[PDB]
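A short write-up of the structure that comes next.
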Amino acid sequence: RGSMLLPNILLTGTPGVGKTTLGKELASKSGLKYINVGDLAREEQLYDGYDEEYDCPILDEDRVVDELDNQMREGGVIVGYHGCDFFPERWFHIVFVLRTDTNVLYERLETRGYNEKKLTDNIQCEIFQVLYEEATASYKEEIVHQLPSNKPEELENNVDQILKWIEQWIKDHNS
Ligand SMILES: Nc1ncnc2c1ncn2[C@@H]1O[C@H](COP(=O)(O)OP(=O)(O)O)[C@@H](O)[C@H]1O
């Protein structure tokens, strides 16, 4: 019922940690909408510049924000991306940074067929905790949380914890 106020959630962390697997499952089991920012920019061609080095077009951050702004004002969206400093702070009610042990994350990305230089850049992003610090610099510390994401059983505990959070938030914000 388009009579209920619904929350917005950010899922962030290094490529490989489990963001899209977790977001699709939360969407199926809550009725909220999951948007993968990478897939959105491909579908709507939201790019400015090309990367010869990595062989890929470069994300246009301001056109991403314009494209999503009205949907975000209406509520009930889960957003997934490997960055977060350029999103409006007002968009999110809670932020989760997914974390994966370096040994486990290395094997996930190798099987996806990343080359040597791509492997190294992402493994260093995780061991230096880059996305965790970006989140704490951009949102209030009490709404930012780290989630372990190394095995099926952790995926299952994350789904259960976030589904319960969503049910309690809806009760508190529809008196
Ligand atoms: N908790 C988990 N346990 C084991 N494998 C996982 C877990 N979460 C995700 N994966 C797997 O890791 C790989 C990358 O997950 P994905 O959703 O594509 O990462 P991201 O969206 O952050 O780049 C996929 O093969 C997926 O099945």
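All positions are counted from 1 along the displayed chain.
Here the Cβ of each residue, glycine as well, is placed from N, Cα and C on the backbone.
Straight from Swiss-Prot, the features:
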BINDING   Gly16, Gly18, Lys19, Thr20, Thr21, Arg112, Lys151  ATP binding site
MUTAGEN   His82 to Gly (Swiss-Prot position 79)  Induces homodimerization. Reduces adenylate kinase activity by 72% and ATPase activity by 76%. Significantly changes Cajal body organization in the nucleus, resulting in enhanced apoptosis and reduced proliferation
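Structure coloured by features recorded in Swiss-Prot.
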residue : record               : DSSP (3 states)
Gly16   : ATP binding site     : coil
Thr21   : ATP binding site     : helix
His82   : mutagenesis position : coil
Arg112  : ATP binding site     : coil
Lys151  : ATP binding site     : coil
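For the pair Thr21 (ATP binding site) and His82 (mutagenesis position), the Cα-Cα distance reads 14 Å. The two recorded residues, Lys151 (ATP binding site) and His82 (mutagenesis position), have Cα atoms 20 Å apart.
Taking the C-alpha positions, the distance from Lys19 (ATP binding site) to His82 (mutagenesis position) comes to 9 Å. For the pair formed by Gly18 (ATP binding site) and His82 (mutagenesis position), distance between Cα atoms is given as 11 Å, rounded to the nearest Å. Close contacts with ligand 1, defined as a Cβ under 6 Å from any of its atoms, occur at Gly16, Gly18, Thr20, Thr21, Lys151 among the recorded positions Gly16, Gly18, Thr20, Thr21, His82, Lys151. Cα-Cα distance from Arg112 (ATP binding site) to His82 (mutagenesis position): 17 Å (rounded to the nearest whole number).
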